[PDB]
Amino acid sequence: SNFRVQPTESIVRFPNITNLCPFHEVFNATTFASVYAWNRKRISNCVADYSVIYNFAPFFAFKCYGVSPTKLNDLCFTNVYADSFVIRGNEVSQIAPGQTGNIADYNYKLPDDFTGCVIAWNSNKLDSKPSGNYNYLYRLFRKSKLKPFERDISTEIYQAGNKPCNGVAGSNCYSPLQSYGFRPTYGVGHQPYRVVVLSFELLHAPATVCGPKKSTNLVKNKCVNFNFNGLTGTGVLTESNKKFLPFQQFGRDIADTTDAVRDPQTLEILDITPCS
Amino acid sequence: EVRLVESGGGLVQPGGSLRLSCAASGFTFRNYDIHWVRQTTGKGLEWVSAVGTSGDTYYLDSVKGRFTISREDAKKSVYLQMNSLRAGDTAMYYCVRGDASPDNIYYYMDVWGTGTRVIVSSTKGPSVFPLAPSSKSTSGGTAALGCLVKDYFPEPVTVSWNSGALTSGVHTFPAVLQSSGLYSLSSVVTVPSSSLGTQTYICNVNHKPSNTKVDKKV
Amino acid sequence: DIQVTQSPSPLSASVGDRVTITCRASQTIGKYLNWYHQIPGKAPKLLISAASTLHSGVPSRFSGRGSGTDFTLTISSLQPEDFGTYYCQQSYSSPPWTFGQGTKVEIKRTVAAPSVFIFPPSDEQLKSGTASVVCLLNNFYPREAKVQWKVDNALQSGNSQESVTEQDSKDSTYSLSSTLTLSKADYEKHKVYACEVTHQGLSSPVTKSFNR
C-alpha cells in the first residue's frame, strides 16, 4: 500500500486579523458629553476588534449585560451604538438594566433587554477643573418616565404645581439642568466618571460589525492544514529566498499548483512542500 | 478524556502568597476560557477571576489587587498568584472551563476540575479524651464509647476504633474547630451495654500529618 | 444586583417524586440560567443550561422550565444519584458570574427519636485545664434538634459548637455532637448539666444531666 503522513494540526492565518475600527473618541477624548445629552455613534461596516477596549486604564466597571464578556470578539453583531456621558460616583450603579433612581430614571434609561457592556472609569484628572466644573448638567423633574434610549434636551421651566412659571425661576420653580461639582475636596462617590455603554444589537440580518479573524500562528517544518490568505490546502512550510515582486500574493510552479504562500500578516516568503 | 488537574497546594500563613495551577488535558486550551471557582466548606461556589485568549483578565471587586491571573499556553496551563491573604480565603479552590453555545451567550461552566485546598492557621498534637459510659442510665443495650481527639489540625486524621473491632460504629463527627485554630473531631461506636465489658474496644487514632500514630481504648 | 432565591435549604424526597427547585431572580433575566449539581465529596457538574437545554449526560427526567425571573427544576423521577446540592447561575450578570445559595435534596424515611448520652470530660482533662462534655443526639430524621447546655439551671451557652455527619446510607438518620468547652473552675463548681434535647421526633424533650 502507500501510507502517508496526515496533517498534524490545522494552524491557519488571514490577511491582517482586523482593519482600522473607530474604538476611540467615544472611548478616549477630552470633554465627553452630558447625562442630559447622551451622545451616540453607530459603528458599522468594519471588523470590530474589541481588544483595544481591554488595554485601557484600570476601569471601575465592565459589566456586560446579556453577552459573555469573553466572547465579544467572536459574535457578529448587526449594530453597536456607543453612548458616552459623564456622571458622578454614586450614579455608576444606577445605569443598569432594571435599576431606577434620578440619573437613570429621566436622564438615560436602558431597557430590560439591553444586550451590552457598560464601561466606566475615573476621570478626576481630565474633567475636574478647580472651583467646580459646572459645564455638566443632569436632567431632573420629567413629566413622565423615560424610554429606552430617549433624548431629553429641553430647557423649559418646570414647577411642582399651582405656580405660574414660564420664563422666570423662583423657589418652587427651577430649570431642568443642574450643575455638577467636580472638586478634589469632595470624597469618593462625587467625582466625575465617564461611562460608555456599547449597545450590541443582535439580530438575524447580515451583521456589519463582526469580530476579528482567528489568525493562528505559523508552525513551520511540520505537515499541517493551511488557509493562508484565503486558499485552503495542506502541507509543510519552509523558508525560501524568493522575492515576490511587491504585489504577487500566491505562488505557482510549472504545473499550476499553489507552491509559495506569502505570510499574510508578516510579509515573508514561505514555500509549501509535499506531505509524504 | 477531558480532565483539569489542579496541582497547586496550599499551607500559607496570614500574609503569605501561594501559586496555583490548572493544566488541561483533552481540548484546545486556546479555544476555551479558564475561570477559577472557590467553595468554602459551608458556602457556595464563589467568584470566577476568569482569563481569556484575547488577554482579557477579569477579577472580583473584593479580590482585585491581591490577585493576578496569567494564561500561559506554552505548558497548556494557567496560574493564579495571590498577594497577602486574610483569614477568609481558606477554601477548596477549583478551575472550570466556562463556555457558551456556538454563537449563543449562555455561559454554562461545564468542565470542572479536581480540588485545590488552602488553609491559614496552625497545628498541634492530638489530645485523645476518653468518654466512659459507666453510668448505665442509658436506654439499655446501647453503649457509646467515644474518644474526643482534640487540639489537632490537618483534616487528614482518622479514628480507627480497632481495625476489625471498628465493628460498624466509628461515627467520625465533622471536626468542630474551636475558634483558637485547633480542630476537634469525635468518634463514638455502636456497641451493646455489655460490650462496655466485652473486649478491648480501643480507639486507635492515626494522626498522620503531625506524625503521631496514637491509640489507647476508653 | 441580580439575586436568586432558591428553594428553602432542606428538601426531603423519596425515590420517585415531583421535586420543585425554585429559582426567582430580582429582575427579568429572560432565559439566562444554568442549573448545577454538587454531590458531597466531588466537583459540581452541569445539569440544565439556558433554562431548558440539558447539556449531556443529565438524562434522568431532569427537566427544566421557566422563561423570565422564576425557573423550576422539575425532577419527576429520583434515583440515589439525583440527591445532592443544586445551584442556579444567572448568565445575565457576566463579570461577577453569581451562583445560588444551595438546596440539598435528601432522602425520606419515618419519624424517629434521639438515643442520647451526656458525657462528662476526661479526668486528666480538668488538670490539663480544659473540659469537654458531649451531648450525643443519635438516630434522628427531623434534623432540627437544638442543644441547650443548662449549666446549674442557667442557659450558659455560647462556647459549645455542634456538627452533623453525612446522611446515613442504610439508616437515613443524622448524628449530632456538641462539645461544652469551659474551664476547670467552671466544671468543679457546677453540678447540673441537663442537655435539653428539643427535637420534633420524641414527644417530650428529654434532659439528661450528670452530677459530680
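Each position is counted from 1, following the chain as shown.
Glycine residues also receive a Cβ, built from the backbone N, Cα and C atoms like all the rest.
According to Swiss-Prot, the mutagenesis experiment A:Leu137 to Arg (Swiss-Prot position 452) carries the following note: Increased resistance to neutralizing antibodies. Decreases HLA binding to NF9 epitope. Increased binding affinity to human ACE2. The Cβ neighbour count for A:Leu137 (mutagenesis position), using a 10 Å radius over every protein chain in view, is 18.
Of all Cβ atoms in the protein chains displayed, 22 besides its own lie within 10 Å of the Cβ of A:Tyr138 (mutagenesis position). A:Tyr138 to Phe (Swiss-Prot position 453) appears in Swiss-Prot as a mutagenesis experiment; the accompanying note says: Decreased HLA binding to NF9 epitope. Increased binding affinity to human ACE2.
The mutagenesis experiment A:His204 to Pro (Swiss-Prot position 519) is recorded by Swiss-Prot, whose note states: Increased resistance to human covalescent sera neutralization. In this chain, none of the residues that are 6 or more apart from A:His204 (mutagenesis position) has a CB less than 8 Å from its CB.
According to DSSP, A:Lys129 (variant position) sits in a coil region rather than a helix or strand. Among the natural variants in Swiss-Prot is A:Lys129 to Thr (Swiss-Prot position 444), noted as: In strain: Omicron/BQ.1.1.
Quoted from Swiss-Prot, the note attached to the natural variant A:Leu137 to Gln (Swiss-Prot position 452) states: In strain: Omicron/BA.2.12.1.
DSSP gives A:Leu137 (mutagenesis position) a strand state. Quoted from Swiss-Prot, the note attached to the natural variant A:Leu137 to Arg (Swiss-Prot position 452) states: In strain: Delta/B.1.617.2, Epsilon/B.1.427/B.1.429, Kappa/B.1.617.1, Lambda/C.37, 19B/501Y, Omicron/BA.4, Omicron/BA.5, Omicron/BQ.1.1; Contributes to cellular immunity evasion and increases infectivity.
Swiss-Prot documents A:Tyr138 to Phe (Swiss-Prot position 453) as a naturally occurring variant and attaches the note In strain: B.1.1.298.
The DSSP secondary structure for A:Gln178 (variant position) is strand. In Swiss-Prot, a natural variant is listed as A:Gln178 to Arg (Swiss-Prot position 493), annotated with the note In strain: Omicron/BA.1, Omicron/BA.2, Omicron/BA.2.12.1.
Note on A:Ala255 (variant position): other Cβ atoms within 10 Å of its Cβ, all shown chains, come to 6. One entry in Swiss-Prot concerns the natural variant A:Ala255 to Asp (Swiss-Prot position 570). Its note says: In strain: Alpha/B.1.1.7.
A gap of 6 Å separates the Cα atoms of A:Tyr138 (mutagenesis position) and A:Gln178 (variant position).
Rounded to a whole value, the Cα-Cα separation of A:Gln178 (variant position) and A:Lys129 (variant position) is 17 Å. The local packing around A:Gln178 (variant position), expressed as other Cβ atoms within 10 Å of its Cβ over all shown chains, amounts to 14. Counting every protein chain shown, 12 other Cβ atoms lie within 10 Å of the Cβ of A:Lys129 (variant position). A:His204 (mutagenesis position) falls within neither a helix nor a strand when secondary structure is assigned with DSSP, and so counts as coil. Cα separation, A:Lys129 (variant position) to A:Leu137 (mutagenesis position), rounded: 15 Å. The separation of A:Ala255 (variant position) from A:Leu137 (mutagenesis position), Cα to Cα, is 72 Å.
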